Amino acid sequence: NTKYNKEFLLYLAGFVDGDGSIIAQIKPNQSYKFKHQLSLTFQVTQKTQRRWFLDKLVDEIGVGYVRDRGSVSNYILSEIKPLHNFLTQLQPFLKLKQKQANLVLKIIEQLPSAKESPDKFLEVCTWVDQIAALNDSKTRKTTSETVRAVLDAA
Amino acid sequence: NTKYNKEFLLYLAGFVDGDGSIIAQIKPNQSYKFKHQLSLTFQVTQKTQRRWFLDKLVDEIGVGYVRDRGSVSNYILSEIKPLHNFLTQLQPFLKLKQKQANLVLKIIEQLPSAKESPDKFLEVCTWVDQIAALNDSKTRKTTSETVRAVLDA
DNA sequence: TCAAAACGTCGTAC
DNA sequence: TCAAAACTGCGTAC
DNA sequence: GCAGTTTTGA
DNA sequence: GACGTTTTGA
Ligand SMILES: [Mn+2]
Ligand SMILES: [Mn+2]
Ligand SMILES: [Mn+2]
Ligand SMILES: [Mn+2]
Ligand SMILES: [Mn+2]
């Protein structure tokens, strides 16, 4: 797998702790087996005027993309297995967001097996709670005990 | 005159490009020669719940302090001498605030010199102009031209 | 007078 | 059904 | 920053 | 985040 330079990871770890975001979501979607999608997102926000910085991350991380949303842009990394590679090498240098990073890694490994059982699928949903608790969460809606609800009504 | 660990500078440079501010101001104060104080501030902002992060900074930079303001806390470094030392070491790793880092570095070297002539001081004031230019400035008032605007008297 | 601190404001860039 | 994308809403932490 | 809701496209 | 205003203390 792609092995990133230490000096890059050190700088990048500091920037992510500043303006990055590591997100786990339970997305209500009827298309899905347990009526919910597990979504992981690594994200670095920056004012579009400085877009070049985010675009250079695409070059250096070697995967991911940049979306421009008006006056702000975001580098996005959603593909679950490059995510795993990248967060694995970054996680040792993160101070503020290390616990989130390690959970997202954990969820990724326990995700094939999260499709087998509603009991297991609930356990992983629990982990997502923990990630959102560690974040500066303000507008979250779908907890694991929301999944719990409509896994009983089924 | 401390030498900071390189693995530390690399990380801190990232965090600073993220939530840090390298501020140069011109402060209308009658007490001063030309009725203005040149002020330099290095600062890192964080929600107070993470004040421990800012604490650690103070410990590792060895100089500077932490201020609270309700929900938000700040690491602050203003003393001209260690500011020069620290920025000189940090500067080569910055990517978004490297320009500001250096302009400050050079305003400092010129500080005693700028206490000499009206012509010189306000040249330094246009270096301060440039620093707000690079920053996400939104509420600036005293620019370098309200400086000799006053020196028009 | 001067370095440096202390306290407030304001608009985003996250 | 699923991984992944696309887009919007929103309240701060800067 | 950290979510939400929706859509793609096999 | 990036300021402004004001005060300390020799
Ligand atoms: Mn931050
Ligand atoms: Mn929280
Ligand atoms: Mn930033
Ligand atoms: Mn920020
Ligand atoms: Mn600007």
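FYI, residue positions are counted from 1 along the chain as it appears here.
Quick reminder: no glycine exception, Cβ is built from N, Cα and C everywhere.
The Mg(2+) 1 binding site annotation in Swiss-Prot covers A:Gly18, A:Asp19. The Mg(2+) 2 binding site feature in Swiss-Prot is assigned to A:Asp19. As a published mutagenesis entry, A:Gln25 to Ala or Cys (Swiss-Prot position 26) appears in Swiss-Prot alongside the note: Alters the specificity of the endonuclease. Per Swiss-Prot, mutagenesis A:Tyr32 to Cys, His or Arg (Swiss-Prot position 33) is noted as: Alters the specificity of the endonuclease. Record note (Swiss-Prot) on the mutagenesis of A:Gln43 to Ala, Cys, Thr, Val or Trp (Swiss-Prot position 44): Alters the specificity of the endonuclease. One entry in Swiss-Prot concerns the mutagenesis experiment A:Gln46 to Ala, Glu or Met (Swiss-Prot position 47). Its note says: Loss of catalytic activity. Annotation of the published mutagenesis A:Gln46 to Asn (Swiss-Prot position 47) in Swiss-Prot: Strongly reduced affinity for DNA. No effect on catalytic activity; the original residue is retained in the structure shown. Quoted from Swiss-Prot, the note on the mutagenesis of A:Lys97 to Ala (Swiss-Prot position 98) is: Strongly reduced affinity for DNA. Increased catalytic activity. Swiss-Prot gives this note for the published mutagenesis A:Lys97 to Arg (Swiss-Prot position 98): Strongly reduced affinity for DNA. No effect on catalytic activity.
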For the mutagenesis positions A:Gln25, A:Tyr32, A:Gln43, A:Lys97, which ones lie near chain B, with a CB less than 8 A from one of its CB atoms?
none
Taking the mutagenesis positions one at a time (A:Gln25, A:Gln43, A:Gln46), which has its Cβ surrounded by the most other Cβ atoms within 10 Å?
A:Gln46
To which of the recorded positions A:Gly18, A:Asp19, A:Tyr32, A:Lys97 does the lowest count of other Cβ atoms within 10 Å belong?
A:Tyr32
Rounded inter-Cα distance in Å - A:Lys97 (mutagenesis position), A:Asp19 (Mg(2+) 1 binding site)
11
Which mutagenesis positions among A:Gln25, A:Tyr32, A:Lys97 have CB under 6 Å of ligand 4?
none
Does DSSP put A:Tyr32 (mutagenesis position) in a helix, in a strand, or in coil?
coil
What recorded positions among A:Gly18, A:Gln25, A:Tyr32, A:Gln43, A:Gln46, A:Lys97 have a C-beta sitting less than 6 Å from any atom of ligand 1?
A:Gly18
Of A:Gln25, A:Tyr32, A:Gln46, which is closest to A:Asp19 (Mg(2+) 1 binding site) if I measure between C-alpha atoms? They're all mutagenesis positions.
A:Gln46
